[PDB]
Amino acid sequence: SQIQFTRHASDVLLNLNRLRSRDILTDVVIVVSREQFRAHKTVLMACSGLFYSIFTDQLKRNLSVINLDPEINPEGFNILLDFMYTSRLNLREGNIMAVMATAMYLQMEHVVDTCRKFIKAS
Ligand SMILES: N#Cc1cnn2c(Nc3ccc4c(c3)CCC(=O)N4)cc(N3CCC[C@H]3CC(=O)O)nc12
Ligand SMILES: [Cl-]
């Protein structure tokens, strides 16, 4: 039975976000209407059913650009991408509906569950 390091996973994630912030080894650009966001495909797959289903497929494995659905709110996507890399979700009454629709599209069931609880507690 192995020694558990309770802070390790959070430390790795912090460093993955630092790599994203310095554009180190990012391998995809997500185009959301007039905005673009660079990221690591590995993190996108790890956090989203949509990105998992795209990049596990050898047909799409090597794509360097992904164009999201035209109606996806870029603010909602930006908040979710930050969530992926930080474990912190920037939810408020002013963005709840946009964040919820985007998380349903991205297939992020725990975030959708949290959005539903935010509405229930409102
Ligand atoms: N190699 C690999 C690899 C990389 N990413 N990834 C994911 N990503 C994934 C897929 C879907 C969702 C989310 C993440 C976020 C929440 C959501 O609504 N959907 C899942 C996964 N597995 C393997 C067993 C079943 C599943 C995990 C499980 O459902 O218990 N394998 C991998
Ligand atoms: Cl989730």
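Since chain A takes its numbers from Swiss-Prot, the residues it shows come out as 7-128.
Recorded method is X-ray crystallography, 1.6 Å.
Note: Cβ is positioned from N, Cα and C throughout, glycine not excepted.
Copied from Swiss-Prot, the annotated features are:
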MUTAGEN   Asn21 to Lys  Abolishes interaction with NCOR2 and HDAC2, no effect on interaction with CTBP1 and transcriptional autoinhibition; when associated with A-116 and 376-Q--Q-379
MUTAGEN   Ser59 to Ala  Abolished ubiquitination by the SCF(FBXL17) complex
MUTAGEN   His116 to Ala  Abolishes interaction with NCOR2 and HDAC2, no effect on interaction with CTBP1 and transcriptional autoinhibition; when associated with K-21 and 376-Q--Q-379
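Positions of Swiss-Prot features highlighted on the structure.
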residue : record               : Cβ neighbours (10 Å)
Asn21   : mutagenesis position : 10
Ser59   : mutagenesis position : 12
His116  : mutagenesis position : 11
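Under 6 Å, Cβ to nearest atom of ligand 2: this is the test, and of the mutagenesis positions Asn21, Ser59, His116 it is passed by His116. Separating the Cα atoms of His116 (mutagenesis position) and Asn21 (mutagenesis position) is a whole-number distance of 23 Å. Rounded to the nearest whole angstrom, the C-alpha distance between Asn21 (mutagenesis position) and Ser59 (mutagenesis position) is 25.
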